[PDB]
Structures are given as structure tokens and as C-alpha cells.
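What follows is a set of notes on a single structure, which appears directly below.
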Amino acid sequence: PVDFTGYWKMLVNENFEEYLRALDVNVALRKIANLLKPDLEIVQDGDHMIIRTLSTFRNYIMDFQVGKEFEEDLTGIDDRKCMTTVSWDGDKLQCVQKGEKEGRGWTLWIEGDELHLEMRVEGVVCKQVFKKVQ
Ligand SMILES: CC1=C(/C=C/C(C)=C/C=C/C(C)=C\CO)C(C)(C)CCC1
Ligand code: NA
């Protein structure tokens, strides 16, 4: 497939407020969150991945095996638990987060030297794009 390993800096963040609102994140947390420009630090070995969303407020750590369902604790975000599976879809990663909210998930992929992340919940789409510092 592809190796996502890298320290990726955020260039684009569209519709993040609407995504967090769909997760019932409170006004307070949303206001601060929208100002953050979280980086993604990814380390990967084959089907094992650690994806760290890094900000000056809180970090969120995902540590999983592609293809293998796990209990995802979304502490710090909406503090929900999901039954989550990240799967290969050709060269993209597709994440389905089963739980309270319908259609909750995300898609991660590389186009050239850009890392694209699309986050989804209840028909709301947030678009993020990242690049490494060369
Ligand atoms: C709201 C909120 C945050 C949301 C982080 C999210 C939503 C990360 C999603 C990552 C995905 C979907 C794939 C790679 O792990 C963080 C915790 C930065 C700071 C506290 C506020
Ligand atoms: Na908006």
C-alpha cells in the first residue's frame, strides 16, 4: 500500500465547526478547537499505525492494526466510545466508527506530497489537508 509515516502540518481545515457541532461538542470547546491547527504525526509499520493528532490543547492518539476492529475511546473529543475499524480501500484508509452517531468515520489518503483527511458524521463533511515541511 503506502507508508503514511511523517510529521504532517495542517494547511486546510474546512467545516471543522460543523463536524464538532454534529458531535455535540460544546460552544466553548468548539471555539478554541477551531483556532487550533492540529498536526498529524504518523508512524507506521505495515498494517500497524499510530496516528497522533497534536495540538497545544489536547492530543488524540489512535493506535491500531488495519483491518482489526477495536474499541475506540474518543476521550477529549466527544468522550464517546466507538467500535472502530480502519480498512484499506486500495491505497486509502477508510475508518468506520460504529456507535451513537450515524455515518461516523473518515478517509485518509495521499495525493502527491499532500495528506488528505475527510472526516464525516451525520452527513457533515470536514476536509483537512496536510503537508510535511521540506
Ligand atoms: C475537538 C478537538 C480535537 C479533535 C481531534 C480530532 C477530531 C482528530 C481526528 C483524527 C482522525 C479522524 C484521524 C487521525 O487520527 C483535538 C482533540 C485536536 C483537540 C481538542 C478538540
Ligand atoms: Na462553517
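Numbers in chain A track Swiss-Prot; the residues on display, in order, are 2-135.
The header says X-ray crystallography, 1.4 Å.
Every residue gets a Cβ built from N, Cα and C, even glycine.
Mutagenesis annotation in Swiss-Prot: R22 to A, described as No effect on retinol binding. Abolishes interaction with STA6 and the ability to enhance STA6-mediated vitamin A uptake; the structure shown retains the original residue. A helical conformation is recorded for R22 (mutagenesis position) in the three-state DSSP classification. Note: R22 (mutagenesis position) has non-local neighbours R31, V125, i.e. same-chain residues 6+ apart with C-beta under 8 A of its own C-beta.
Cβ neighbours of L30 (mutagenesis position) (same chain, under 8 Å, six or more residues apart in sequence): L21. Record note (Swiss-Prot), mutagenesis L30 to A: Decreases cellular retinol uptake and impairs retinol storage. The unchanged residue is displayed.
Annotation of the published mutagenesis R31 to A in Swiss-Prot: No effect on retinol binding. Abolishes interaction with STA6 and the ability to enhance STA6-mediated vitamin A uptake; the original residue is retained in the structure shown. Secondary structure at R31 (mutagenesis position), as computed by DSSP, is helix.
According to Swiss-Prot, the experimentally introduced change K32 to A is described as follows: No effect on retinol binding. Abolishes interaction with STA6 and the ability to enhance STA6-mediated vitamin A uptake. Every protein chain shown contributes to the tally, and the Cβ of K32 (mutagenesis position) ends up with 11 other Cβ atoms within 10 Å.
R59 to E appears in Swiss-Prot as a mutagenesis experiment; the accompanying note says: Decreases cellular retinol uptake and impairs retinol storage. In the three-state DSSP scheme, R59 (mutagenesis position) is classed as coil. For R59 (mutagenesis position), the same-chain residues lying six or more positions away in sequence with a CB closer than 8 A to its CB are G77.
Close contacts with ligand 1, defined as a Cβ under 6 Å from any of its atoms, occur at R59 among the mutagenesis positions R22, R31, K32, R59.
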